[PDB]
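Visitor: I'd like to ask you about the structure that follows.
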Amino acid sequence: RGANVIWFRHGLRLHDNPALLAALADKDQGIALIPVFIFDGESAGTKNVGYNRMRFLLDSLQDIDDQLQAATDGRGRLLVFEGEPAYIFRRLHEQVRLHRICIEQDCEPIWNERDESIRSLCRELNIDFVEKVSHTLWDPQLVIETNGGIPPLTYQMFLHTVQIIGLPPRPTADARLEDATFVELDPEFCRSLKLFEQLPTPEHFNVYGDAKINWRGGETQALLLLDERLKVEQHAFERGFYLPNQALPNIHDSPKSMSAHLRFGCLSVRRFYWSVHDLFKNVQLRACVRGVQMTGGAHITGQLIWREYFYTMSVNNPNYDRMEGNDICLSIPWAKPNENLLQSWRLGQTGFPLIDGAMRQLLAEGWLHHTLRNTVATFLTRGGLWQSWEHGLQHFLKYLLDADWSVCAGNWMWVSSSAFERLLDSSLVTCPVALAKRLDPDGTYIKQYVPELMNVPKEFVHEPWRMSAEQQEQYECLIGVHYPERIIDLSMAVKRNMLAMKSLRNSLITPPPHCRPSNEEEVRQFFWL
Amino acid sequence: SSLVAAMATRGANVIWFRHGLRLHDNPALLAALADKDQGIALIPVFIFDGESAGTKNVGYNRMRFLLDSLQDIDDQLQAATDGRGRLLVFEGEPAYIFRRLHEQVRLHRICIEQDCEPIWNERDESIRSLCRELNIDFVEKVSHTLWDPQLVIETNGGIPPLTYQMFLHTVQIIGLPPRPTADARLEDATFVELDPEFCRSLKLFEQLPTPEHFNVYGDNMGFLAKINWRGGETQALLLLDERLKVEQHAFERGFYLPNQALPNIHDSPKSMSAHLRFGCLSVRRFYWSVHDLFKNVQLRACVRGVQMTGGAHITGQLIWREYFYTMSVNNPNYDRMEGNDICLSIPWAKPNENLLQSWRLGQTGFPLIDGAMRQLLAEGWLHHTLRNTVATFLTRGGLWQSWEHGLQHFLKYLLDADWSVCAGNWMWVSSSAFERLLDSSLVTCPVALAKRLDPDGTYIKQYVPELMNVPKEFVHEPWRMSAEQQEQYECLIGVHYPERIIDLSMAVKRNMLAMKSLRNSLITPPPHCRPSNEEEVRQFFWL
Ligand SMILES: Cc1cc2nc3c(=O)[nH]c(=O)nc-3n(C[C@H](O)[C@H](O)[C@H](O)COP(=O)(O)OP(=O)(O)OC[C@H]3O[C@@H](n4cnc5c(N)ncnc54)[C@H](O)[C@@H]3O)c2cc1C
Ligand SMILES: Cc1cc2nc3c(=O)[nH]c(=O)nc-3n(C[C@H](O)[C@H](O)[C@H](O)COP(=O)(O)OP(=O)(O)OC[C@H]3O[C@@H](n4cnc5c(N)ncnc54)[C@H](O)[C@@H]3O)c2cc1C
């Protein structure tokens, strides 16, 4: 008689799951395992959630529920409550002696509230509150400690800091559950506690869907996708170094990316980090990818450090997502919220096809290539529009499949509020024609995602306002009618904003310490230039 | 002076210079000095073979380089010996010169630096064998190359690596190369007083010569635009710090050489190519200054398509050097197309002497080609991307002349012109028929390329001066001018500045076609000197 609980919030996986393991630690003393998930209305980024990420979270629970079953032939499952947690955990500690509560660390400041709650309840009830660090690569408190009590605000720094520290920890053992106990619960208690019998739908949490590809959630599609990119990169690794001739940014590639699986924990990063690191494990690959050296996997590792970069940066700053109250975001003076502009930016009716391609794929699918996160974000902010970033942030945070709080704001702040990196204000990295013309030359993407534009020939599709009236007749696209005339004059805004940025840039000659590109080179790579 | 009679029999060591023109990381020198206690004096000798120090096929520019390069060491010596010791320059025959001098004084050792290039095995052995005869030690030390090429070749199982990739793999088993040797002690060394009659009979120079003494003439097919270089290990050493500094900046600076790390052709005289070519500068020293500067730091940036960390972006360039020399040691047909097991045999079209004689002159009508052949003639040195366009102009990239032609023109007028290095590059660039990318106009055409390397006509006007007046629009592709613009800018195609010699469009298609036409036959490529991959190609031009 006893029971330990693995309580998922982001772990969402069975491997390199250290708290999944601490909870099996006492299998021998007949100690039962309770797989718990709780929809407390905020957890797992379900406070501000669109329909697509919400489908994904249930896939991933669908997965772990299955997994748990078919390893103990229908014995234990995953229990999903819709509830308050500090309150659910109490009742269930009244129904069965509750030994340890096991959790993966959720460093983002916001979970510091919720988590506190039970941290306490355990104190209050004398329950071992188990917290294993495994969502991040390191223990962000060492990074912040090592760098002298404050998280590095620059990529160069962070790197230099985790190079003082060791390499990262390694994926903890595969979890053993074939031989393990399972809490059976008085069915009144289940009904009474709101425990689902049938895993819910978006519809149940009042989330509805208003799509040319899409994403399967969970640890499983996750490990699949890891081996598919692991191969293709061995294939490169092997074939001398090279990656063609096609390690330049293709936007119309598969549902390839593991970004939202990392965001929900479906895939350990320490797995990802090390399955790469191994694969290369020395061998001296003289050759780069995105301007980044590529020997030692240094090119695809780095990406996982970027994720670590922001997460870590955000640990003690709960204003991380806002502008004021936030000491590491420059106070740039964005203009007045223009709900008719904004509504244009969200709907993808701006008249700039690529942005409209990119904004519409976002809604329909919930995921967008790194280069496209750029163009749409710098378009909204400092690429003029010149509208503040907290607006592309609350939008992205809703309709993205990954949309990690720290990460999302991080990239947003970095990209739009670094007034000192002058390369960023160059329309050579801003303008979404001379770049759509590049990223998707035949208008194949644009036409996938902005269909009012099927019939426009490849001469016009990047810039259809060039079309003659007769041509607009002949191709079904009448600007102002079918496709919205440009919502702004870039020439005029581009300059408008530069001058505006210059202004501010000097009105303080010594920048304050903010979150920033580390140098122009790091801008080139962070943009694919 | 007195009983100098004793010292004659008492002994002497020769340190015989040919390449390795330097007093540092010159172990063959330290070798001679190894008997300072025995009372053995040093004899620093250089000799005008007829060949040796690449003098067989020389022009004014390199010849002069080789001399101030010698004036250097000569002073270098007196400098450290209050005029006591001096360098001795005989124009004569090695084996014979040495034999004589031996009677003048006992020789315990004759010390030289190695010379793997097969051309010298004849000259060298001559002495290897003379020492055997007079019971003199023939001392021979490897420097000039990074490694011992025989050990390089030994590892690749007896054949020399034919591909850059294959090369580093090989030298990666064999560890890092030897470190530079200690600085030399000449301050407290003895020297030799020769009988002045003997000095005369052996043609030993009193005053260091002019190129003209060797019937070498500072015309250079009629030329002198300029901004030139000087030889000497001092000069070399000067230039290594000068570049070194910069690198450290890029090193300290968050990696990257900033956006002017793309090739600038109107940069200065900076290149140490001609100094490592004459040993004026130790390659071992170049590599470990770089490798030291970068020791332990991870900086992820490329340059280059080559990583930057651990100096491996600059370190590699001396490995490129290593790659050709070492690949030539045992193949004395290296400079030739036939009898060369490693140069694919390729049906180059008959010599068109009018074509050649215009390629060498810079009268093609395609400026940057003209710009560069004329830089060659004028100055003696050419940027890499430049050597390329002109080599691919002559051979495969329009014109279809054998690479053997370009080679011997290049060996007449290059300040470096290593032998192995030159021919290798020439074959490697012109004869690699299975790398299709080299065929594409996108590295072939000199017009699209002049537009990228020399944007505003700067260079092309510096060197193709008949075109100072064409604007910038028409400067690059000046055949576009109306009859009156030509009247106007005082350059009328034909008169004034050559009408093109070939039809690139027509010729490039032709050439590619034949390269396919060759590629099919012979389905499976015969092992040859070729790039590792298409990515190597990319880094080897700048692209
Ligand atoms: C305005 C803006 C908002 C963004 N919001 C998010 C977000 O909410 N969540 C998110 O994870 N990424 C976000 N990104 C960053 C990035 O575009 C994605 O991580 C990337 O598209 C994921 O696909 P990938 O797996 O092919 O990339 P890869 O290049 O394959 O790298 C693998 C993983 O590295 C990590 N990574 C790569 N780039 C970054 C980066 N710049 N910052 C942090 N981690 C990185 C991600 O986990 C990524 O999945 C945003 C970028 C911008 C400019
Ligand atoms: C047709 C042709 C002929 C050439 N002939 C010669 C020659 O006779 N001698 C010569 O030294 N270089 C030769 N090169 C190679 C190269 O162009 C020069 O080494 C380079 O221009 C030297 O300038 P650098 O010192 O700035 O280059 P760096 O990039 O500073 O490298 C330093 C040194 O590395 C060596 N190195 C660099 N590239 C190469 C290369 N491709 N092959 C071999 N060694 C290399 C040279 O010693 C060079 O000085 C030739 C190139 C071509 C295309």
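All positions are counted from 1 along the displayed chain.
For this deposited structure, the header notes the method as X-ray crystallography, 3.2 Å.
Note: Cβ is positioned from N, Cα and C throughout, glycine not excepted.
Pasting the feature list from Swiss-Prot:
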DOMAIN    B:11-146  domain 'Photolyase/cryptochrome alpha/beta'
BINDING   B:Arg243, B:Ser271, B:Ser273, B:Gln317, B:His384, B:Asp416, B:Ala417, B:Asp418, B:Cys422, B:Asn425  FAD binding site
MUTAGEN   B:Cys343 to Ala (Swiss-Prot position 337)  Accelerates formation and decay of the FAD radical
MUTAGEN   B:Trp403 to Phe (Swiss-Prot position 397)  Abolishes formation of the FAD radical
MUTAGEN   B:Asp416 to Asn (Swiss-Prot position 410)  In cryb: Loss of accumulation. In photoreceptors, leads to an equivalent distribution of per in the nuclei in both day and night ultimately resulting in a slight decrease in Bdbt foci development
MUTAGEN   B:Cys529 to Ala (Swiss-Prot position 523)  Accelerates formation and decay of the FAD radical
MUTAGEN   B:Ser532 to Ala (Swiss-Prot position 526)  Slows down the decay of the FAD radical
Visitor: Under a criterion of Cβ-Cβ distance under 8 Å and sequence separation of at least 6, what residues of the same chain contact B:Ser532 (mutagenesis position)?
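Guide: Counting only residues 6 or more apart in sequence, the Cβ neighbours of B:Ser532 (mutagenesis position) under 8 Å are B:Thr163, B:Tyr164, B:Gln165, B:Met166.
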Visitor: Taking Cβ distances under 8 Å as the criterion, give the subset of the recorded positions B:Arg243, B:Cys343, B:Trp403, B:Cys422, B:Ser532 near chain A, ordered by sequence.
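Guide: Only B:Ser532 pass the 8 Å Cβ test.
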Visitor: Between B:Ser273 (FAD binding site) and B:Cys529 (mutagenesis position), how many Å separate their Cα atoms?
Guide: 22
Visitor: When DSSP states are grouped into helix, strand and coil, how many residues of the domain 'Photolyase/cryptochrome alpha/beta' (B:11-146) land in each?
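Guide: Its residues fall into 56 helix, 29 strand, 51 coil.
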Visitor: Looking only at Cβ atoms, how many others are within 10 Å of the one on B:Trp403 (mutagenesis position)?
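Guide: Taking every protein chain into account, the count is 25.
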Visitor: Of the mutagenesis positions B:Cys343, B:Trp403, B:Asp416, B:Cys529, which one has its Cα closest to the Cα of B:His384 (FAD binding site)?
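Guide: Sorting the mutagenesis positions by distance from B:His384 (FAD binding site), the top entry is B:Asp416.
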Visitor: Could you state, as a whole number of Å, the largest distance between Cα atoms of any two of B:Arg243, B:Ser271, B:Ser273, B:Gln317, B:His384, B:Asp416, B:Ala417, B:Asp418, B:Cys422, B:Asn425, the listed FAD binders?
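Guide: In whole numbers, the farthest two Cα atoms are 24 Å apart.
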Visitor: Given the mutagenesis positions B:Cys343, B:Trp403, B:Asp416, B:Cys529, which lie within 10 A of B:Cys422 (FAD binding site) by CA-CA distance?
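Guide: Within 10 Å of B:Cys422 (FAD binding site): B:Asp416.
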Visitor: Identify which of the following recorded positions, namely B:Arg243, B:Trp403, B:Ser532, place a Cβ less than 6 Å away from any atom of ligand 2, and list them by sequence position.
Guide: none
Visitor: Round to a whole number and give the Cα-to-Cα distance in Å for the pair B:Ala417 (FAD binding site) and B:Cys529 (mutagenesis position).
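Guide: Rounded to a whole number, the Cα-Cα distance is 19 Å.
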Visitor: Can you tell me the three-state DSSP label for B:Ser532 (mutagenesis position)?
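Guide: DSSP call for B:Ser532 (mutagenesis position): coil, neither helix nor strand.
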Visitor: Any same-chain residues 6+ apart from B:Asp416 (mutagenesis position) with CB under 8 Å of its CB? Would you list them in sequence order, or say none?
Guide: B:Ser273, B:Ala274, B:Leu276, B:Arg277, B:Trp381
Visitor: Whole-number Å distance between the CA of B:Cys343 (mutagenesis position) and the CA of B:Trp403 (mutagenesis position)?
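Guide: So the Cα of B:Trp403 (mutagenesis position) lies 11 Å away from that of B:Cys343 (mutagenesis position).
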Visitor: Around B:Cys422 (FAD binding site), how many other CB atoms lie within 10 A of its CB?
Guide: 23
Visitor: Could you tell me the C-alpha distance between B:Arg243 (FAD binding site) and B:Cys529 (mutagenesis position) in angstrom, no decimals?
Guide: 31
Visitor: Could you list the residues of the same chain, at least six apart in sequence, whose Cβ is under 8 A from the Cβ of B:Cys529 (mutagenesis position)?
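Guide: Set apart from B:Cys529 (mutagenesis position) by at least 6 residues yet with Cβ under 8 Å, we have B:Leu162, B:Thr163, B:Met327, B:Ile342, B:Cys343, B:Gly424, B:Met427, B:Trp428, B:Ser431, B:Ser432.
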Visitor: Quick one, of the recorded positions B:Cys343, B:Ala417, which Cβ has the fewest other Cβ within 10 Å?
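Guide: Fewest other Cβ atoms within 10 Å, among the recorded positions B:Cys343, B:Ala417, is found for B:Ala417.
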Visitor: DSSP on B:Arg243 (FAD binding site), three-state: which is it?
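Guide: DSSP assigns B:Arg243 (FAD binding site) to helix.
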